[PDB]
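Below is one structure; the comments refer to it alone.
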Amino acid sequence: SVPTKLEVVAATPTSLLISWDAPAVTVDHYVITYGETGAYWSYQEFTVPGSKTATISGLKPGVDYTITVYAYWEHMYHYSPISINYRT
Amino acid sequence: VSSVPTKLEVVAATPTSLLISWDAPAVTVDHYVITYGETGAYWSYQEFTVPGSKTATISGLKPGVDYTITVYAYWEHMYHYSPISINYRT
Amino acid sequence: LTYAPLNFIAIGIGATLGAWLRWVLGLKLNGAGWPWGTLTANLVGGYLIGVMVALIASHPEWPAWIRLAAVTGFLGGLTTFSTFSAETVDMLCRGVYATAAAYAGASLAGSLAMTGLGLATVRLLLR
Amino acid sequence: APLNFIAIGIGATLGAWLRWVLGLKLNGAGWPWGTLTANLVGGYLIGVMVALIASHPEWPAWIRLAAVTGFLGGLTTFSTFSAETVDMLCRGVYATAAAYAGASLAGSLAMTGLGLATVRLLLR
Ligand SMILES: [Hg+2]
Ligand SMILES: [Hg+2]
């Protein structure tokens, strides 16, 4: 249970805006990981530092996506993630 | 960049088998690796290891086939003196 | 603190211990034909790092020197890609592509597996 | 011998430090450059080192032990690499994982070849 809460604030059917509030603890960076819920080969990923909002683009419209936010405090160590299922 | 197991001899009894022997006084050799396969066709190559002794025996060769035997003389793991090879048909 | 003098020491100690163990293993177990001492070290290392990672996420509170000495030091010196690479190439150069592939697969799949079982071992023993 | 335990420990410690430093300066969880850098640089130099130590088998033990078994053994890691790849797999990014694994494997092998080659080239 880290970047707690976590939600989606944006439209276009090709894009999406995640934001979270992750005070104490300390996070080195977050890795955002997203793909079509079903096919695991579709999953992609990008990295955001100790800020608190991300933006995903180039999504297929009307498709069931699964976003995960992994909160890494030191390269290979990360606190438990949060996921969201969202249709574009 | 110089010669090793100096003196390499091959008896070839059978079209399936082969007897190598060498004489490799100073320098020291930790072990030899004998490497043999159908010349070129590199996935066919097999291999076995003999210590600081001085004679080996290869079996289960395909008859009438062009083989290449190599003796690599390793002194202490990953380092080896230049090898000796022999090409011959079974 | 990330650049402190305790840390250079924590690493150096573990790195030296691991390196020694690897080398000893490499004497006792390893020939040019098939390097067990290396694979042993790389796999044992692969396993323990799975363990270590599961313990350090579950206790992120612990002090720096532990992760640095256990993982960055000990498991970094216990394991090697250099040696592995040189040994694989050695094989390739010898012409024994089968063997090389085998050793590379072993070393790669093996380490990955081990790390999984090391993670699993900890997740299992903290239900 | 006791000289040897020292020869290794020194190199191992130097390599381990360099790797770690590299890992601070270059390394995220998304794609671990600091690791790959160390693993590849290591892969290269070991190719060099091996070509030099066959061509001069006369040199004393402590050199190979400190350069190769120590420095390059601590500079490089399979542990870290494995943990980072599994990390990716666990994240679901199998492409990336494969990529990092191929990079790390093919890369190191290549490097070692070029390291051998660079020595065979510069002794003719
Ligand atoms: Hg060779
Ligand atoms: Hg993860």
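In chain D, numbers come from Swiss-Prot; the residues present are 5-128, in order.
Determined via X-ray crystallography, 3.6 Å.
Any Cβ shown, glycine's included, is placed from N, Cα and C.
The Cβ of D:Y104 (fluoride 2 binding site) lies under 8 Å from the Cβ of D:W35, D:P36, D:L40, D:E88, D:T89, D:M92, each of which sits 6+ residues away along the same chain. The fluoride 2 binding site feature in Swiss-Prot is assigned to D:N43, D:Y104, D:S108.
Taken from Swiss-Prot, the feature fluoride 1 binding site applies to D:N43, D:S112, supported by experimental evidence. In the three-state DSSP reading, D:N43 (mutagenesis position) counts as helix. Around the Cβ of D:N43 (mutagenesis position), the number of neighbouring Cβ atoms within 10 Å comes to 30.
D:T80 (Na(+) binding site) falls outside any helix or strand according to DSSP and counts as coil. The Na(+) binding site annotation in Swiss-Prot covers D:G77, D:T80 and rests on experimental evidence.
Experimental mutagenesis at this site is recorded by Swiss-Prot as D:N43 to D, annotated: Supports robust fluoride-selective efflux at pH 7. Efflux falls when increasing pH and is extinguished at pH 9.
D:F82 to I appears in Swiss-Prot as a published mutagenesis result, with the remark: Fluoride efflux is 3 orders of magnitude slower than for wild-type. The Cβ of D:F82 (mutagenesis position) lies under 8 Å from the Cβ of no residue that sits 6+ residues away along the same chain.
If you take the C-beta of D:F85 (mutagenesis position) and look for same-chain residues 6 or more apart in sequence within under 8 angstroms, you find D:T39, D:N43, D:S108. Among the sequence features in Swiss-Prot, the mutagenesis site D:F85 to I is noted as follows: Fluoride efflux is 2 orders of magnitude slower than for wild-type.
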| said: My list of recorded positions is D:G77, D:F85, D:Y104, D:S108; which of them have a Cβ under 8 Å from any chain C Cβ, in sequence order? | reply: D:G77, D:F85, D:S108
| field | Binding residues D:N43, D:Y104, D:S108 (fluoride 2) - maximum C-alpha distance in whole Å | value | 12
| request: Could you list the residues of the same chain, at least six apart in sequence, whose Cβ is under 8 A from the Cβ of D:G77 (Na(+) binding site)? | output: D:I12, D:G15, D:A16, D:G19
| remark: Cβ neighbour count (10 Å, all chains) around D:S108 (fluoride 2 binding site) is 24
